[PDB]
Amino acid sequence: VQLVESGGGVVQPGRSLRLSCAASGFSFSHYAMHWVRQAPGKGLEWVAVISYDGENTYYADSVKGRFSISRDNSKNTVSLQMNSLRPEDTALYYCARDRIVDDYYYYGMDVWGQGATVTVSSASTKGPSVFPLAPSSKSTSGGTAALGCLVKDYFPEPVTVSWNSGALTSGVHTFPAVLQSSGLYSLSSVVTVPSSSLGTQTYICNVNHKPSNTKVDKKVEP
Amino acid sequence: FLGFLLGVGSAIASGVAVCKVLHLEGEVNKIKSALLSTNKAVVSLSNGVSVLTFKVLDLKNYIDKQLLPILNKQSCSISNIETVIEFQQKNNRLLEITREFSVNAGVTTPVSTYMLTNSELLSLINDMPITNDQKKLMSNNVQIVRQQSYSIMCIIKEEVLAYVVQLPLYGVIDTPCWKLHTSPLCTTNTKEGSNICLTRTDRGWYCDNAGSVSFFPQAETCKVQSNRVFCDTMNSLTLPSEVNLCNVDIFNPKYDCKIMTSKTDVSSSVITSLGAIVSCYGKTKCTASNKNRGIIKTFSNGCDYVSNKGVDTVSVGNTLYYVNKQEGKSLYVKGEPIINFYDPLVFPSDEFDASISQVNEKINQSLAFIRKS
Amino acid sequence: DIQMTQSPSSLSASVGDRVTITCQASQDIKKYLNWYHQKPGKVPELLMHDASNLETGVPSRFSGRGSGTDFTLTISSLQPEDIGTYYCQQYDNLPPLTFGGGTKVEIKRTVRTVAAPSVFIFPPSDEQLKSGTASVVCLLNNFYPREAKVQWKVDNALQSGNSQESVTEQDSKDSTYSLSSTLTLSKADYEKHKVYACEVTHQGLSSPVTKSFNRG
Amino acid sequence: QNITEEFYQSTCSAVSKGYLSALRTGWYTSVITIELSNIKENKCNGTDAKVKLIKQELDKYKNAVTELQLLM
């Protein structure tokens, strides 16, 4: 049982964008398919539904006339075409399976996909620039000194930051992103390590930004 | 309703003929000598027809070379009891065949596993003088083959029991078929009487066959597997193709559609392949309901129809109907009921087997009689 | 279209407590209501349907009650993995299938006796300076109370309106917090000063601790 | 495509198209035989239980043969 969704991204207000969702593991041709969106940090919002035969489509009032739902049972896909997008449409969209099979009355969602993020902001997509927050040379001999990475000027969210490709996890703090005055995001990832370890073990942070296909490895040295 | 128009014929005439040819002096020895080598052989019968012949059970071999030698040799007391059970096997079949023939007067409708096993039936089908399409069709639907074939107990002599298994021959295959469902179509006036009812009588199955239409009025004599309709050409009329026009227009001049007139204001429900027709008249309760949400529709007086999508139950008065949950697309052809085209005072209140042209002619006669005054 | 309201918007309860949340409908939806539980950063999972019929696999501690217009979802013993958001949803005739506002469920915070923050300061890198921007980072590590003041002083002059704070959530191991205050300036404005400092005031500190550095 | 159905409210009748034909145009006869034995129906000691059971089974078999003979 699996619903894999695709087609997300960033799209300027007023333009169009089509989401697709492929199903595998069940008799897709007999289940009604829902589209349900969720704004960042807010609750769930029902978007649309299409019956098992594809001859009954229902849309929410806030997306009526703009969105259009379609299905293809020969390939087990559901497509949601959204044109004339407002900024309030920025959300994470799930495709979901209807609990009850082979009906014209729709009941609820029991199998949910992972979702596709749709951002409407007029700003473009920019990969992040990674700057090293290098350890101070005053650090005591003991001494528990600290270093890190500054992931600056990226859009949209999110970026994932690891250390030594995951080999370093203890004492790592990756802060939540902040929205800079430029309209782009920025965060910091800091690690506290024994001062006697500097100059002996290589410290590299790995920054990943999927929306821009950006993979950065930043080596931090004193 | 058109079952009386069909012609009558002998169903087992061929098997009985093969039996009467099997009673000739020397024919059972012919078959036995042919099957002396293998368990199946083609034999030219004395009537000229060549038939396939099977030896489905060999008891003389077992009795005379495996049981009696060990029994009556010396010290008739036997040392192993597994022989008793081994003989209860290979003998139950003969007893069951005898009993089936006793209860069915010697000719049994659907051919059981005791008469003919699935391996033997498939072996018989695969070695028949028919095209490969019919072989595949028969092999995939062995149950319908058993239902549509006979087994006539033929003769028992010369240490051999013989019965003729008379199998169907599916000569016509893959041509398009359609079922026609009908329901009474009455007026909806509130008066206690003067309520005329009209119905179509050509209900049943129809299949294209050699430029004509084979029509089966008794749809009960037609089996359906998935979308294949197994019917018997003997329980059928043969009509011109123009009869299909009765669906696009019932007043067409080419074909005359048989109808029925009455004055019986009875509410009914006729469940079709994908949906249900409801003739709701009088003060009767007519309801369409879903299994998970209850009643979803109340029918107004008249002839209406619902699709099987979303509707799981049709209630008419006290009768409950479960709709077929087969997948497909339904279509609603809007139109005015034909019953609104006739005068209730001049309408023939009763005619069992009539047609559009006949009713129109009687109306013309009565109107010509009335106009003279 | 029917409107659905959940009560309470959020709640904070200890592990093992009996939690009862309520859902109310605009009209009669007699039993066409589902309960979903969305764990933090996960997909919504269907907890139960028909307002009382538990879904197969759901732990028996969940119990749905109610009918007509009023329904309740009850957790007899709140568990760690029971945190998140809970949504009631009606499925009446011909969907506008509206959800509810949701109910946030979180475990109470840890006691965590007071711990003073480790304060670090990072000057802007040379690579970042080559592009015309300077970002000084003041880091507070592993302290608990949650409250702390971080102020920026450039040449002993207090700054205002050009610094951004970002704070982590309470750690699952030591129940402490971390905060980063980043001060961003232009290269010309950054080179227009001598000494940069961040001053931290916090319960675990005897005196407001100032960490400073000279450019160079 | 697949099975479709049209309901004519005009004449209050439904037609269900999309089915395929398999019509019994004729018959095929086939003789099927079972070879029997004319076992000599006696002469063993009915002292054993296994022998008595086999003798009863032989009685069943010959009575079946006799019943089949009476079907004429």
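We number chain B the same way Swiss-Prot does; the residues here are 137-509, in that order.
If you're wondering, the header gives X-ray crystallography, 3.6 Å.
Positions of Cβ are set from backbone N, Cα and C atoms, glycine also.
What Swiss-Prot annotates here:
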MUTAGEN   B:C212 to S  No effect on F1 and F2 structure and glycosylation
VARIANT   B:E218 to A  In strain: Cold-passage attenuated
MUTAGEN   B:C313 to S  Impairs translation or folding of the F protein
MUTAGEN   B:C322 to S  Impairs translation or folding of the F protein
MUTAGEN   B:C333 to S  Impairs translation or folding of the F protein
MUTAGEN   B:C382 to S  No effect on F1 and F2 structure and glycosylation
MUTAGEN   B:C422 to S  No effect on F1 and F2 structure and glycosylation
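On the structure: features taken from Swiss-Prot.
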| residue | record | Cβ neighbours (10 Å) |
| --- | --- | --- |
| B:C212 | mutagenesis position | 17 |
| B:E218 | variant position | 8 |
| B:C313 | mutagenesis position | 27 |
| B:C322 | mutagenesis position | 27 |
| B:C333 | mutagenesis position | 20 |
| B:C382 | mutagenesis position | 24 |
| B:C422 | mutagenesis position | 22 |
- Any idea what DSSP makes of B:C322 (mutagenesis position), helix, strand or coil? strand
- In DSSP terms, helix, strand or coil for B:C333 (mutagenesis position)? strand
- In three-state DSSP terms, the structure that B:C313 (mutagenesis position) belongs to: strand
- Within reach of chain D, those mutagenesis positions of B:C313, B:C322, B:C333, CB-CB under 8 Å: B:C313
- Query: Nearest to B:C382 (mutagenesis position) by Cα distance: which of the recorded positions B:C212, B:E218, B:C313, B:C322, B:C422 is it?
  - Reply: B:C313
- Query: Reported as an integer number of Å, what is the Cα distance between B:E218 (variant position) and B:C212 (mutagenesis position)?
  - Reply: 16
- Measuring CA to CA, name the entry from the mutagenesis positions B:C212, B:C322, B:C422 that ends up nearest B:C333 (mutagenesis position). B:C322
- Task: Give the three-state DSSP assignment (helix, strand or coil) for B:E218 (variant position).
- Result: helix
- Here the Cα-Cα span from B:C313 (mutagenesis position) to B:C322 (mutagenesis position), rounded to a whole number of angstrom, reaches 29
